[PDB]
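Here's the structure, in structure tokens; my notes come after.
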Amino acid sequence: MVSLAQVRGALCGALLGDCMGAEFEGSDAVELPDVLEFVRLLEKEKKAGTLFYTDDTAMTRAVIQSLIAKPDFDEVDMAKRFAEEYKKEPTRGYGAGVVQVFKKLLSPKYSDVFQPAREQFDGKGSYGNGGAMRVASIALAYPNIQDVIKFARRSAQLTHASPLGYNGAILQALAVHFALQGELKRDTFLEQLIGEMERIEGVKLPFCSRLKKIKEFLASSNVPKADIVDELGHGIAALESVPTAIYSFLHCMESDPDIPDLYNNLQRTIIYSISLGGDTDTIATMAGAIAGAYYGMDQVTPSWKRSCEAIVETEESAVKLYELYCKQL
Ligand SMILES: [Mg+2]
């Protein structure tokens, strides 16, 4: 049985990843000393809540409020919350055309809540990671894997209608789902994900191909960050960020010689994620969600979490998601 510590851990890990990754976003190369300096300063900062969250958390909050209000999953409700959240705080960091989806949802001219997303990228749909960045809560609320898959997909399709976008969301949700189930071995976890993605996807199995590359990298020694960036990616594309977040989580189950030992696994996961550069708040928010689900609140340290905008509201929302989970059993 999943614990409240795991549900809260996952949401706080997501929040930490967003808030701490945000300042580094877009850096083609990050200097790890800069990340470690930032962490040391953060820990000494007298004022609380100085790190603002981005679109990743804004949309996460909307997902959660929808699930709490409509526990059987209501995509119409969820789309409305996405669009209303954007309208309230439009400058949180939305990109890759996604605001056109919200503007169409807000207009009276669209009645099918999936149609705006289908029109993106000249009718091909978005393959960005915005579906995946906000999906962890689906795995926290719904214990049944079939529900996780179908609701991860539908929640993602509200904005991301390309199979790369929505299958990236499914993969992220599945990573959280399997991380909740207890102590894991890396290869077994990867086979769990590969087995599901083979069926879901089946160039033909792009996520499966990246997961197999992860397995190869974990079996290798001394893997430079540059090889991870080159082969898995650090981009806004779901295919170039969801596997990278999974790799970051699995890598950080063990010590990293470049990250001081005083950091716990979850802290290491966030630091390592950010150190890969690129889309740092989304890769760290996704890796942090998985790590939080796995290690729980015990590794969410006071000095880190107090730095984040909306930490109190996040911790409270976990209790309501946990209640949903319990009702599902
Ligand atoms: Mg963001």
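All positions are counted from 1 along the displayed chain.
From the backbone N, Cα and C atoms, a Cβ is placed for every residue, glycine too.
The Cβ of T54 (Mg(2+) 1 binding site) has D18, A22, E25, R92, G93, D281 as same-chain neighbours under 8 Å, each 6 or more residues away in sequence. The annotation Mg(2+) 1 binding site is assigned in Swiss-Prot to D18, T54, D55, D56, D281.
Here Swiss-Prot flags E25, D279, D281, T282 as Mg(2+) 2 binding site. Under DSSP, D279 (Mg(2+) 2 binding site) is assigned to coil, being neither helix nor strand in the three-state scheme. All chains included, 30 other C-beta atoms sit within 10 angstroms of the C-beta of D279 (Mg(2+) 2 binding site).
Residues or ranges marked as substrate binding site in Swiss-Prot (evidence: experimental evidence): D55, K124, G125, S126, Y127, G128, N129, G130, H160, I236. With a 10 A radius on its CB, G125 (substrate binding site) counts 20 other CB atoms from all the protein chains.
According to its DSSP assignment, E25 (mutagenesis position) is coil. Record note (Swiss-Prot), mutagenesis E25 to Q (Swiss-Prot position 33): Complete loss of activity. The unchanged residue is displayed.
Recorded in Swiss-Prot as a mutagenesis result, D55 to N (Swiss-Prot position 63) carries the remark: Complete loss of activity. In the three-state DSSP scheme, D55 (mutagenesis position) falls into the helix class. Around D55 (mutagenesis position), the C-beta neighbours below 8 angstroms that are at least 6 residues distant in the chain are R92, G93, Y94, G95, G130, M133.
According to Swiss-Prot, the mutagenesis experiment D56 to N (Swiss-Prot position 64) carries the annotation: Complete loss of activity. Counting only same-chain residues six or more apart in sequence, the Cβ atoms lying under 8 angstroms from the Cβ of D56 (mutagenesis position) belong to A14, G17, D18, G93, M133, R134, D281, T282, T285.
Annotated pair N129 (substrate binding site) and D279 (Mg(2+) 2 binding site), C-alpha to C-alpha distance, rounded: 10 Å. Ranked by how many other Cβ atoms sit within 10 Å of their Cβ, the recorded positions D18, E25, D281 place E25 at the bottom. Between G202 and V203, the deposited coordinates omit 16 residues, leaving a Cα-to-Cα distance of 11 Å across the break. Listed in sequence order, the binding-site residues among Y127, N129, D281 whose CB lies under 6 angstroms from an atom of ligand 1 come out as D281. Within the same chain, the residues at least 6 positions away from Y127 (substrate binding site) whose Cβ sits under 8 Å from its Cβ are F121, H160, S162, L164, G165, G168, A237, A238, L239, listed in sequence order. A helical conformation is recorded for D18 (Mg(2+) 1 binding site) in the three-state DSSP classification.
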